[PDB]
Amino acid sequence: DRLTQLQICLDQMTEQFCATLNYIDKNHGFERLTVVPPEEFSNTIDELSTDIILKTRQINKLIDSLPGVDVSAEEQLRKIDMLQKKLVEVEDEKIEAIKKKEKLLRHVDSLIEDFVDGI
Amino acid sequence: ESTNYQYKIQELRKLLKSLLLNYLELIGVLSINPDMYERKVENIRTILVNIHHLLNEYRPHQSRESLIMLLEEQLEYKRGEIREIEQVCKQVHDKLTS
């Protein structure tokens, strides 16, 4: 949900990189080297160009934050292996604990049962 | 053979600048003769493509970081579950001594 939020974020650019080429194409923007005044065009072209520069920045800061970059496939493949193991260990610890607590509970309950008046 | 990703990110970072320059020219911020204009457009399409193939080839390595992120998460949960059981036993000690 990052490499895809990147991928996702990179579609917008593709979309604005066409949402632009469209203007440039559909407004004789090629002929810049009913018609839209030479001002509106520029205000528009800048309004998009600038917007695209900000996307380029974002897409990097994201590629930097993108996880796994530095790490190897091996440095990971074991890290998973470990976590798998250290995880079993922790559940056996959980189990045990649970048992010990329920024993404790059984103890308390027994006590409480013997304080009751009525057969 | 390791499918080096430290590399794939290099490229990705390159294509990106390359894509930005090439766009900077199409727009007119940078200078370029009109018999190139369309080649710029050529380059942008091709650029955006390669980029896609990269991010595309980056999912495996992505997936792993996700697993390693889940395991981490649940391992922290269980640990907590125990430390929560522990507390109760300590509060029962307090409650017992008043």
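Residue numbering for chain A follows Swiss-Prot; the residues present correspond to positions 3-35, 48-133, in that order.
So how was this one determined? The header says X-ray crystallography, 3.3 Å.
Note that Cβ sites are derived from N, Cα and C of the backbone, with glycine treated the same way.
In this view, A:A21 (mutagenesis position) is surrounded by 14 other Cβ atoms within 10 Å of its Cβ, with every protein chain counted. Here Swiss-Prot notes a mutagenesis experiment, A:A21 to T, with the remark: In SRB7-1; suppresses the phenotypic defects of an RNA polymerase II CTD truncation.
With 12 residues unmodelled in between, A:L35 and A:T48 have Cα atoms 19 angstrom apart.
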